[PDB]
Amino acid sequence: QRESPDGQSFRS
Amino acid sequence: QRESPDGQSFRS
Amino acid sequence: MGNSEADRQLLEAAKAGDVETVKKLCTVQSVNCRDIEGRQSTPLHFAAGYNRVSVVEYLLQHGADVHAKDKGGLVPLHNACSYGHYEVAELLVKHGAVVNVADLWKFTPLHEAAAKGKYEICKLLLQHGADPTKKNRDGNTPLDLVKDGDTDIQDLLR
Amino acid sequence: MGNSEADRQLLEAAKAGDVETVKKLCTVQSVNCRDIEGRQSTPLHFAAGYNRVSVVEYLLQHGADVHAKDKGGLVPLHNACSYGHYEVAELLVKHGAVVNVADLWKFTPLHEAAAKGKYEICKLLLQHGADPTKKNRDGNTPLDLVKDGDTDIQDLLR
């Protein structure tokens, strides 16, 4: 399936 | 395992 | 089998926002290297997704490819939009990122932003010509993916 | 998952030397697409390997990436050198290709030219500053890869 991009919403 | 690049030596 | 140590370190530095290490490893040959042990993100994908502004700026000014697609067909603008990084999204667009680009499932950055509930990102995309009628492979538009609570995003795309 | 129809057609046209089709399908977005069904060759990899000069030239003029690596770490210069395509190699070098680049196994273009017995290619790479002492992951230099029959290439390298 389609997986989320590398990254995250909050730096903390 | 190492394989050949896409291509060929001779156009004919 | 895996990335060279140099490329692995560059990728990790992009992710970590360690711009001094990025500057020491980044060359024209390595700037668009790919993380073969993950989803083939480039340094710019990592910097964009982890909101590393200084790194994004450096990469963009040193040959990083705003059109590079990872294993799933995502460009770095998808990463920025999915995670709500407005400044990063702005820098990418200013360096010619295409707003209506689509991944392997035909999700655009606007699909990502809408699904993730990012109003100002959605609005940014729209002004740069993002098409809110584009359907992904499922037949869903970015409006279709908006969570019910987000009536403001619904109103915008609507 | 597979490539889009448009990307499949561009990759095929590149391999075929069908420059007219390349012209129709080549955009900033697609010029460096990857053959996810095969070894992730870009259009430039295919054109370079199959000695499609008109297509190589067109792709380079439209932002094709001389530094793009395929699934095994090869850049298009690797493809040109492995298959003895002198003009393509020269075009890649003229457009910024780095001669000392190495794949995932640390094979350089010169290792390829040497192993494949491509005398003119070896000379060209040397004439352009390739390092004949670079070892691949087996500990082998390009010289080490020259077949014993090929005494002229041996002579050329040492």
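Indices start at 1 and increase along the chain as displayed.
Looking at the header, which is where the method is noted, we find X-ray crystallography, 1.8 Å.
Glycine is treated like the rest: Cβ placed from N, Cα and C.
Swiss-Prot lists D:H67 to D (Swiss-Prot position 553) among its mutagenesis entries, and the accompanying note reads: Enhanced hydroxylation by HIF1AN. If you take the C-beta of D:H67 (mutagenesis position) and look for same-chain residues 6 or more apart in sequence within under 8 angstroms, you find D:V75, D:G96, D:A97, D:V98, D:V101.
Here Swiss-Prot notes a mutagenesis experiment, D:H67 to N (Swiss-Prot position 553), with the remark: Enhanced hydroxylation by HIF1AN. In the three-state DSSP scheme, D:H67 (mutagenesis position) falls into the coil class.
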